[PDB]
Structures are given as C-alpha cells and as structure tokens.
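Notes follow the structure.
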Amino acid sequence: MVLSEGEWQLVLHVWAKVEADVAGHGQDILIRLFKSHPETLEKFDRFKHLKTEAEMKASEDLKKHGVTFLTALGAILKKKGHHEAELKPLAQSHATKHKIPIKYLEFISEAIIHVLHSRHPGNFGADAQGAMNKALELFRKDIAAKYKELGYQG
Ligand code: HEM
C-alpha cells in the first residue's frame, strides 16, 4: 500500500501527542497487550514472571522497554513509508532471535489503537484511526515480506 500525505498528517499529528509522554504511552500499550494476550508475555524472559497489572506498572524494566519500542516505532512512522533501512535490523532480530510470529504484530497493533483512542479521543476520530491502521498494516506487510526473505515468516 501507499498512504496519502493527508493520511500521514493524521498519523503524525496524533503521534506528536504521544511524544509528550513516551514512557507513559509505552507502559499503557505493553500492559494492554499483556492483559489482552497473555501468551505474548511468555516471549520476554525478563517480564515472564510478572503476575499482575500492579507488578507490571511497578516494573522499571518494563517501562524502559516500552520507551525503546515506542522510540523505534516513532522513527519508522516519521519516515512516512520510506522505512526499508529501519526495517532490516528489526525484522532480523524479531524473526531470528526473538521468534515473534506475525500474529503477534497484529495484537500489538490493536493495543496501540486502543490506547490512542483512550487518551486522545479528540485527535483520534474515525479518519485518524483509519489512517493509523493503514500505517500499521503497511508496516506489517513489509515486515512479513522481510520475514519471508530471512527464511522465517511466522
Ligand atoms: C511495532 C512493533 C515492534 C517494534 C517497533 C519492536 C521493537 C523492538 C526493539 C527496538 C527492540 C530492541 C532490540 C531488538 O531488536 O532486539 C525489541 C526487542 C524485543 N522485542 Fe520488539 N518490537 C515490536 C514488536 C514486538 C512484539 C509484537 C513482540 C512480542 C510479542 C516483541 C518482542 C521483543 C522481544 C522478546 C525483544 C527483546 C527483549 C529483551 O530481551 O531485551 N517485539 N523490540
């Protein structure tokens, strides 16, 4: 796919809001994912033992990885589709080292959309959500293409 400039503007406008509090958004999204899809937590040797949401919120390690992840994602979105270079090292580590199936990338996409809808209802109307979903779909399509090339495809 290819997003229009109008669609990228909707994505980047809400993302600017997200950037006012990177750690907080990173925390909310990861917790959303872990509660919605508990199996995903089993991929993190460092977070695997966290039993409750209270423990997840208190984990400094979890908050740090949330910032690392959001920062990587923000760098990709800001490329407005020209993210080939950024996708390479990311697809290799997640396919070969972490072994994250494509199914899981869909789970986190839903979590991101849920949190943005919760914290920014005014800047995340129907048009803005469709634009963000289009951006994430584009990301997943390219990542899956890289997975194939790397010999994985999960
Ligand atoms: C938009 C999606 C994603 C982005 C931008 C992203 C980004 C990152 C980044 C930057 C790291 C750091 C270095 C590395 O690549 O190993 C990382 C690590 C990791 N990611 Fe992701 N990731 C994404 C989705 C996921 C998903 C869906 C899972 C699991 C359900 C996952 C599991 C992991 C694991 C297991 C590690 C390493 C943790 C550690 O031992 O430090 N990632 N990810």
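Each position is counted from 1, following the chain as shown.
Structure determined by X-ray crystallography, 2.1 Å.
Positions of Cβ are set from backbone N, Cα and C atoms, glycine also.
Taking a C-beta cut-off of under 8 Å and a sequence gap of six or more, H65 (nitrite binding site) has these contacts in its own chain: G26, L30, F44, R46, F47. Under the heading nitrite binding site, Swiss-Prot lists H65.
Under the three-state DSSP scheme, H65 (nitrite binding site) falls in the helix class. The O2 binding site annotation in Swiss-Prot covers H65 and rests on experimental evidence.
Residues annotated as heme b binding site in Swiss-Prot, with experimental evidence given as evidence: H94. DSSP assigns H94 (heme b binding site) to a helical segment in the three-state reduction.
For the natural variant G122 to A, Swiss-Prot gives this note: In metmyoglobin. The structure shown keeps the original residue. Under the three-state DSSP scheme, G122 (variant position) falls in the helix class. In this view, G122 (variant position) is surrounded by 9 other Cβ atoms within 10 Å of its Cβ, with every protein chain counted.
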Counting every protein chain shown, other Cβ atoms within 10 Å of the Cβ of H94 (heme b binding site) number 22
Rounded to a whole angstrom, what is the C-alpha distance between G122 (variant position) and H94 (heme b binding site)?
34
